[PDB]
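So the structure is just underneath, and the comments pick up after that.
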Amino acid sequence: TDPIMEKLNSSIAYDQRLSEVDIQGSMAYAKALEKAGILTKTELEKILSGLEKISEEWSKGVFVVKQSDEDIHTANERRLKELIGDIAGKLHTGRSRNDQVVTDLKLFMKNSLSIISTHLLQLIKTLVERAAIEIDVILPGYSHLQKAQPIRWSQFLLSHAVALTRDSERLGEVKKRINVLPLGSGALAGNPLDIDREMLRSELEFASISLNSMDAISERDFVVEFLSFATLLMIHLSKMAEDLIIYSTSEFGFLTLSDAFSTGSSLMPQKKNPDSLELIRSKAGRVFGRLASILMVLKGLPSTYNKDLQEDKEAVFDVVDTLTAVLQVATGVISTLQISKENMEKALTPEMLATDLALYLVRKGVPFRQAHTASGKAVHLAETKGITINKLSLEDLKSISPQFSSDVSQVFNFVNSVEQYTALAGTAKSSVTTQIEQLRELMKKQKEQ
Amino acid sequence: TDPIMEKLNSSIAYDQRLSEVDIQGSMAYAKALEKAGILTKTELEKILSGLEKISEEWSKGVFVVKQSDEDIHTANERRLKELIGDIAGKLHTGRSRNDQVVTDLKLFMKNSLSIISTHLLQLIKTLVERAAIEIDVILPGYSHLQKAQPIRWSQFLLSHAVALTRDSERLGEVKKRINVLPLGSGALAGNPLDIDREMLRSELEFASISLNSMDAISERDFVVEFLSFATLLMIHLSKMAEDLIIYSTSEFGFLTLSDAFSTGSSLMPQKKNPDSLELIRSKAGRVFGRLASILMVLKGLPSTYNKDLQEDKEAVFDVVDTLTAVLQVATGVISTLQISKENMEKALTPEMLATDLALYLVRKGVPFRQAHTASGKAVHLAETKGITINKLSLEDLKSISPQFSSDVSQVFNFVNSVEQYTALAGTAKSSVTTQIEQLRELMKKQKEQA
Amino acid sequence: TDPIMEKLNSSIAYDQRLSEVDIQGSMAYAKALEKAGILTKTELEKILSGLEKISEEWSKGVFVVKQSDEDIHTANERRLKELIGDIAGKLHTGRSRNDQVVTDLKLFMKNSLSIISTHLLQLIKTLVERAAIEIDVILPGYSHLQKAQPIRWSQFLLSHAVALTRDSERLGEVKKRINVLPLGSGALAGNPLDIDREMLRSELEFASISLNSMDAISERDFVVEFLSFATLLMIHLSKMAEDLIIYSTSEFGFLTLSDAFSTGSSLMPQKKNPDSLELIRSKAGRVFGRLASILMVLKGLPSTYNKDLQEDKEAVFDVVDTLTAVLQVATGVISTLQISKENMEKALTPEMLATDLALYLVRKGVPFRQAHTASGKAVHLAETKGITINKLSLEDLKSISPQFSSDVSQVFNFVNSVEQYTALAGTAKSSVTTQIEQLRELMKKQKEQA
Amino acid sequence: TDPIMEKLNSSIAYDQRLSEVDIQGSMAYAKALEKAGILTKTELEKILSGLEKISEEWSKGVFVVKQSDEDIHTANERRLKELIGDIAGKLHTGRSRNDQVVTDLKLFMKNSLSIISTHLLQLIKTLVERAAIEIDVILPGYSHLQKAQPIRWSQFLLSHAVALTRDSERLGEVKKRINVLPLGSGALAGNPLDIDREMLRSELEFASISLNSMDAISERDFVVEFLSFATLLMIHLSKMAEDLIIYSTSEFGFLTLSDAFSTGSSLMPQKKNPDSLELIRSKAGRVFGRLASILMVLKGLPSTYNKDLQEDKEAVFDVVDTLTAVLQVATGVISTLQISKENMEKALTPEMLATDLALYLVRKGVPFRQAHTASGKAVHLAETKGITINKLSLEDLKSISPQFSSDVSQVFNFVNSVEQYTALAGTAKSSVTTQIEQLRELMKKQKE
């Protein structure tokens, strides 16, 4: 076999993290083989004993990988033979690399997803708890990156938290389909020894078992779904990062990241470069790239198994490692950044209340169009008088519309502004309080899984 | 405004299919404005009556679009004003194009996914039912596009059906999240007039309402996951297409597509080009392209609303139409194609039973490796005698292993070969029958989801 | 035969813009057929005459598409036989839809690329001219969206013009490979009539002719690389858009877009939303999506022709139209935006000069590390005294290093700062002037080559 | 600084292959710094001497990376100080990791592209030599994976070599824009010491120098282009792989890969799995993913430098190694595969000559449509008689059309079939010979 090919087929450099799941797969199959009469009870106890030793060797970090090992599967097999001899060979009876490999990857992903979920719920909790605490802070809401209308800082934080919860929800749906046992599919047509797949399922703790052997061997839906979930999660993180990066500019001056998540220069110690957010933003492309690669790998392949499917591992390991690191950095960032309440408030300008002025008339019965026209005239009048709209006198306003009463002075207050949004999902305090409670409830339910 | 700029902001060219859901959204909002005391009952009646006439105008295809109409939303309000005058203007009180547009897209998508669900289930049902009927057919199973081991044709059909049921399940999940009311989120901070959102949900028939206004206005998760579901579904269809394209070659000779789903030449009337399968395969790229575009459009955008989000509609419409056509063509192809039981059985060779010969020894207590070696010797001895392994004598067999008895004759039978796989998911008849039943129940449960 | 199938094969709805190039390909082929003797010198005159009439019909929007016309070709074929009778049938002799279609697309792409080229070079020229005019404007140069060091506003504009000139260079390279005649490749094995491909090349104005019939029929390299060129150009435009969108925020306050390329509400007359820039940014994803789709369509297809290749037209047309519109809008944006020199200069702070304070020491022979430390100490001493570094007394500076002399005052000047960068391509005035010259020269070379 | 943060910011784990180019960049800069009066002649000698020793340490795989080393640049910096002391610190005067990093990546890519060019040209040459020698072989040409019309096996092999020759042309275009010196761009605004960039260009052997410092520092066009070229090249190898996989099925029986590039079972010793071709086919997705990631990384980023740009390296390294391995495996596969002339031969059937029968009439003045209808009648007839088209008697033929003369027999010959395509680019032997000469001339020029 060609040396370059042999090099392209090696995966020991990156698949060793499958050590433990590979062993659990073999212990379960060994027990199954014993039930099918392929192994005697004595042979079983010997194999299970050996496999257990191997497990403690990897766990203790004393397992020794040898140059001949082309992949984790061969490394474990060699080691089993070294410990117990020929008897070890009976372990492959009726089993194929085809069903043993997807079994290891799914078990690995299930464990990986549980860890990812934890870090994800922690990020969501951090935003929600921070929103509750800073619920009185108010700043500009933006559209087209232009100041549109006053909003509570907590409404901004919660919008990200809510998107992240849908990610957490997709994570749970993906895990459900991953939690299906493919072992017992053999190489293509099924397991030829009437192996007890229910025993395998129970032993490995999957929720159910695969419906069709050909599908179970060749489908990589679980890889794609995971990569899709990962990519959308990264899109959300890239948006939050873009926001924070812009809000942390000296021009905006709304917040500052902690030294732990930013870099600087002794020459300009006052300026902090948002490295952590740029890292997070850049990973969206890295993760999207993996999703794109696997989709093209799978596109147009014929049934059943084909070597092309081997590209799955590196893509999954990369995304798992990337998400684990970025979610934690994100939590650290949100948890430790410092907001400048002063600057957020100073960014609120009277010009941003002209819509509320029109809304003031709408509530008194003035038709939408009129109310808008009256507010336009107020803005123009302030202009000509050289002042801002919150400074026009009652007489100035009455000159535009009799509908303006002295209470219109309540319009010119940023708390009264955000407090008009009591309709569900709005930025009024009660609405924000309601979201925090809905999110805490959602997190509980997703934690219970 | 700049003429090229104007053209770039025009969606009227393709967004007219939203005319109906736009009107319904407006009717619901009109009613909520009345409850909020923004409209009188008299005003509500006049607005609703006008919206109804516009709906009819679109329906009867008599609506007249004016060169001044930038988009469907502008066309409808223009027409409503023409019909009922000044009063039409109050309808937009507290509403934004921002929450109005996402509302129309989700309403459109919900109706669209309902139709796609129906075609997807019909495709799965066609695969499952043909599999029950052709359950006795046996043909080669392939790995690396090389004959591996005998399998039932139905096992092959069912592998695709199973994959498509997961697609169906994903569709169900996407639909749940699309079925959430975004109306009443206003331009960014929410609806400013204490609008009754529960009422909006009731009128528009959504299952729940959006939790956060900024999110509801800026997220396009629903477009992305619909495109993800669509792309994975296309991968499955592209694989089934590739299989069928190869099996329809004169070289394999396994099946032939009907005339309705293929093309031919009057110079070679016996040959058929699998056009339908090629189009289906090609749509995987087309659909994937939309998924890729929307992910890039969304990446790095700041909160909250930005014009970039307008790229959503064309991608959704293209994929909705692509899946609808593709799923129906796939159903027709699977339904009408003709298999050659003769060519499929013919492809089954004795060499394909060497594995079964090893398993024969395994079951008689011979260790895995020794059994494999034993079968290899037999394969080799047959090669030397210029005969197929099923022609070796019992005595020749015993010379390789005393574990070979006269019943080894049972190994050289393709029905017996496939019948070995009785473990759940296998190709044995009882396993296939169990799959058919499981899928029938799954389709029942999924069809009930709606 | 199937209804859904036929709809999927219909392209007349979008491929009509290929009307004229299809007729040109036909005229050139007719002529070659006469030379080969397939058409008498008389039939030729009648076929060419019938073609010029069809050309005229489309040219006047007079043409009428029948409900039976599945594509532009079939429409032109129907119209010719319908104009000159049976004779129009001899035109397909030896020709195939396979080599006829790629010929039409390449001709179309060649004309479209010359147009894109003009709009692209115009954008580049606009950036360069504006750089020449506003060469005295200085503002902060950013990294990590944090102020790093002073730069000339012109250096920023030229950084974008330089990237675009590479796109222009790539465009020319793509045009060269598109400028190769595929006609005469037949359906797969070539043309069976020994047609004069040199005549076809000369008549249709291609630079050379395709080397292999199978490759010419099956490759879509030209589509892929046109789309790659377009995606990278869009990446460049998405970056310029992002910068300008940020610079136009009220927070930065560096520039304002003209009314033609932005939108605003009467309620906040001073607010301008950068619509043009957002649309441009959003097209990066739309274009990337097309590239993504064609790559996926081509992946794993076997030789030679397959119906999958039909997805090429829609991806090309969308990107051709997108680029033509986007490039012109970008030109208008750059040409008409208004900068605030005052706000740009006011953003320059003394803290941005500590690096220059270190360089001051380095030029007096102090090692890099010691100079950096001394500047860091001065920065810190100022911080503790609650003053800016340009306000530290010489005595204070000498307490940090005796090497700081009275002439250190010159360090705290922003013109002096940008003027240190005389090395080729830096921001000093002479360097920026040199860049303008090289660009002017590059644009002339590319205009002259196009 | 946060530990997960530190791990993410660290590139040392993978950027070490830039060790030698990083050193070359430093040697060139050191030289220009001496000319600029920043370094004395002795300091220069000491710095160049230390840099050479470091080059040797890496070449001998004896270099010691320390826990504190964040990247290759910091590692070499640390090592030089260890070897020559305080003066090592003068080397970074006016330089930034921003212009240093792109200089190293371009130098590395320039070298990697020369290696890829070598393997790509060898693949093309291998296809061409094989097409020259198996020039008499004829088999079906396919459309929709259905037998369409006879063609020479060489025409098939050459269709792949032609597309690859365009990949080779693109590679040259990408290499030219990469061969532009970015060093001396500083961190953003340029080099602040009037460094002699022409001297840096000459020492590092670049063809020219970057035009604008901000562009030079922030653009990764060269990465995208390389990725675009690599992806299209993989598309091409993707198709070739798909073709060979199908042709290697027992159903087609056209060829069989050698043991070195396939796998098999002792249980079925006569069947070979073309895993070399499947590996090649799957790498298209691997490479496309890298292109997609970098495009997404760059989209929407503002000027000038941003940390996001650090994703460029791993994508480039993966694609360089993938292409290098895949190109050589493809060369071996084409060079060592065994074709079955007999089976390609048997694959040719009379049914595939009906279009030819129609052209035969066409060359006799009979109109396009009528000649077609005519061949169709000959086909229908032979069908009713249960015979192949080439068995029909001249009277059976004439009864359909008087234009059929005994010379119509020459039509039912597959060599005569492929010989009709003499027009440039066709499958006739003369055209195949011409293509072979044209490609050899192209490679000669692309090589020089």
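Numbers in chain B track Swiss-Prot; the residues on display, in order, are 19-468.
Structure determined by X-ray crystallography, 2.1 Å.
Positions of Cβ are set from backbone N, Cα and C atoms, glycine also.
According to Swiss-Prot, the protein has these features:
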type	residues	note
ACT_SITE	B:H162	active site, proton acceptor
ACT_SITE	B:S283	active site, proton donor
MUTAGEN	B:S29 to A	10% decrease in catalytic efficiency
MUTAGEN	B:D33 to N	99% decrease in catalytic efficiency
MUTAGEN	B:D89 to N	Loss of activity
MUTAGEN	B:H91 to N	90% decrease in catalytic activity with 10-fold decrease in substrate affinity
MUTAGEN	B:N116 to D	99% decrease in catalytic efficiency
MUTAGEN	B:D117 to E	58% decrease in catalytic efficiency
MUTAGEN	B:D117 to A	55% decrease in catalytic efficiency
Which entry in the list of recorded positions, B:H91, B:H162, has its Cβ near the fewest other Cβ atoms, using 10 Å as the limit? B:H91
Report, in sequence order, every one of the mutagenesis positions (B:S29, B:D89, B:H91, B:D117) having a CB within less than 8 angstroms of a CB belonging to chain A; if no such residue exists, report 'none'. none
Among B:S29, B:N116, B:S283, which are recorded positions, the residue with the most C-beta atoms within 10 angstroms of its C-beta: B:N116
Work through the mutagenesis positions one by one (B:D33, B:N116, B:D117) and name whichever has its CA nearest to the CA of the residue listed as 'active site, proton donor'. B:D33
For each of the mutagenesis positions (B:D33, B:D89, B:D117), count the other CB atoms lying within 10 A of its CB, then report the residue with the highest count. B:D117
Taking Cβ atoms only, which of the mutagenesis positions B:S29, B:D33, B:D89, B:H91, B:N116, B:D117 fall under 8 Å from chain D? none
Any idea what the Cα distance is from B:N116 (mutagenesis position) over to B:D89 (mutagenesis position), rounded to a whole Å? 14
B:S29 (mutagenesis position) and B:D89 (mutagenesis position), Cα-Cα, nearest whole angstrom: 5
If you measure from the Cα of B:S29 (mutagenesis position), which of the recorded positions B:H91, B:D117, B:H162 is the nearest? B:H91
Residue among recorded positions B:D33, B:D117, B:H162 with Cα closest to the Cα of B:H91 (mutagenesis position): B:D33
Three-state secondary structure, which DSSP defines for B:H91 (mutagenesis position): helix
In three-state DSSP terms, the structure that B:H162 (active site, proton acceptor) belongs to: coil
B:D33 (mutagenesis position) and B:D117 (mutagenesis position), distance between Cα atoms, whole Å: 16
